[PDB]
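Undergrad: Below you will find the structure I want to go over with you.
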Amino acid sequence: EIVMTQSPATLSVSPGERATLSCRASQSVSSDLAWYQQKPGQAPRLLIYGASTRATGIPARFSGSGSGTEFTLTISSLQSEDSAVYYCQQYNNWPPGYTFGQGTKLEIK
Amino acid sequence: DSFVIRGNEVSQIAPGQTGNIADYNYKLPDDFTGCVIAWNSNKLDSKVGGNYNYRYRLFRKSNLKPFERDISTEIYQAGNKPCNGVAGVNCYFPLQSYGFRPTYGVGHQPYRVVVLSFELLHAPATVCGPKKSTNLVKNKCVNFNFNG
Amino acid sequence: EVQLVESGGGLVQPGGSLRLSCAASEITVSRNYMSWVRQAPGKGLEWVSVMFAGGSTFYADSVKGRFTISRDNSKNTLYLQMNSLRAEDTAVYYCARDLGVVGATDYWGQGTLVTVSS
């Protein structure tokens, strides 16, 4: 039972700049992770998993990072529709199993 | 044929090149004779609010035939119904915005592109440009070419 | 957006094992023809394996008998279990959703390198 803690809870940054979101684990999660963005109104959407691979199609403006017990997701230039909630899901023991976070609310102005 | 694409996808406009923009949006033939030209419109089409008026094609049912206009308003889906009666699953929409705004780097600056395709079948060619108006030499034994 | 994203790349000593996984979004996998392809650094490409929408899979000859594809349909993701990675298997592996005669392979992944100690 690895407990993950995200931070901050909420974040309001001016348009056009970068955004940095941290999610912190309590044990070794090496590079086994994922990030889901559940825009309000439909199912979540995975953006960047493991250590730093930028998802296909996905504008380079997104960036995932971290390894070991600490990870971070970073967005280069937030567009107006990027406002949503994000969760980092780890699976270092996959054979059915997954463990979610408390979520983080990201907005604009 | 003028259009607007994302800067990092200009390399896909080429004879038989394979990708997304050249497979589902706009596809030039393999033996296409003619030329394309592209300008880094990092000023001409951009707004701090997002110059995403244009929605490129990211959902297509089948590969493109050369010069196949595929303007459509549909819902790409997986199962029986589209999202009008379903939600989450099988509610996909091919028109994705660009989000052109000035903070974007070069690779994502809206390039305006113009492609010229010269057809030569049965050609009573009506468009050339060789009118050479040389300064008419006088009083000397000279070779002249007056309208042929 | 419709995409195929990869994970599992890293380093392991020869004869060791690894498992590559492929997750999707805005597109289903359970009912989609999935196909894993690979590329050795600097070389061409080669079809490695394929899993259907009913489960009947296939593998390339170079890796036949050693790799096993699977997918957590419940959460729209793909998996490929590998074992006994030998000197050949050092390559970048790509995930693809192939339709075939009705639209050839389109959405591909940035790739992920899987090399061995030596």
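Numbering of chain B is taken from Swiss-Prot, so the residues present carry the numbers 398-545, in order.
Cβ atoms are placed via backbone N, Cα and C, with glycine included.
So Swiss-Prot has the following annotated:
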type	residues	note
MUTAGEN	B:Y453 to F	Decreased HLA binding to NF9 epitope. Increased binding affinity to human ACE2
MUTAGEN	B:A475 to V	Increased resistance to neutralizing antibodies
MUTAGEN	B:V483 to A	Increased resistance to neutralizing antibodies
MUTAGEN	B:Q493 to N	Reduced host ACE2-binding affinity in vitro
MUTAGEN	B:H519 to P	Increased resistance to human covalescent sera neutralization
VARIANT	B:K444 to T	In strain: Omicron/BQ.1.1
VARIANT	B:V445 to P	In strain: Omicron/XBB.1.5, Omicron/EG.5.1
VARIANT	B:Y453 to F	In strain: B.1.1.298
VARIANT	B:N460 to K	In strain: Omicron/BA.2.75, Omicron/BQ.1.1, Omicron/XBB.1.5, Omicron/EG.5.1
VARIANT	B:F490 to S	In strain: Lambda/C.37, Omicron/BQ.1.1, Omicron/XBB.1.5, Omicron/EG.5.1
VARIANT	B:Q493 to R	In strain: Omicron/BA.1, Omicron/BA.2, Omicron/BA.2.12.1
Undergrad: For B:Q493 (mutagenesis position), what is the tally of other C-beta atoms lying within 10 angstroms of its C-beta?
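TA: By my count, 17.
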Undergrad: If one looks at the chain holding B:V483 (mutagenesis position), which residues at least 6 apart in sequence have a CB under 8 angstroms from its CB?
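TA: Within the chain, B:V483 (mutagenesis position) has Cβ neighbours under 8 Å at B:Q474, B:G476.
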Undergrad: I'd like the number of other C-beta atoms within 10 A of the C-beta of B:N460 (variant position), please.
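TA: Looking across every protein chain shown, the total is 17.
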Undergrad: Find the one among the recorded positions B:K444, B:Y453, B:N460, B:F490, B:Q493 whose C-alpha lies closest to that of B:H519 (mutagenesis position).
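TA: It is B:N460, whose Cα lies nearest.
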Undergrad: Using Cα coordinates, what distance in whole Å links B:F490 (variant position) and B:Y453 (mutagenesis position)?
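TA: Between the alpha carbons of B:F490 (variant position) and B:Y453 (mutagenesis position) there are 11 Å.
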Undergrad: Between B:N460 (variant position) and B:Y453 (mutagenesis position), what C-alpha distance do you get in Å?
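TA: With the alpha carbons as reference points, the distance is 15 Å.
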Undergrad: Pick from B:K444, B:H519: which of these recorded positions has the biggest number of other Cβ atoms within 10 Å of its Cβ?
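TA: Answer by Cβ density within 10 Å: B:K444.
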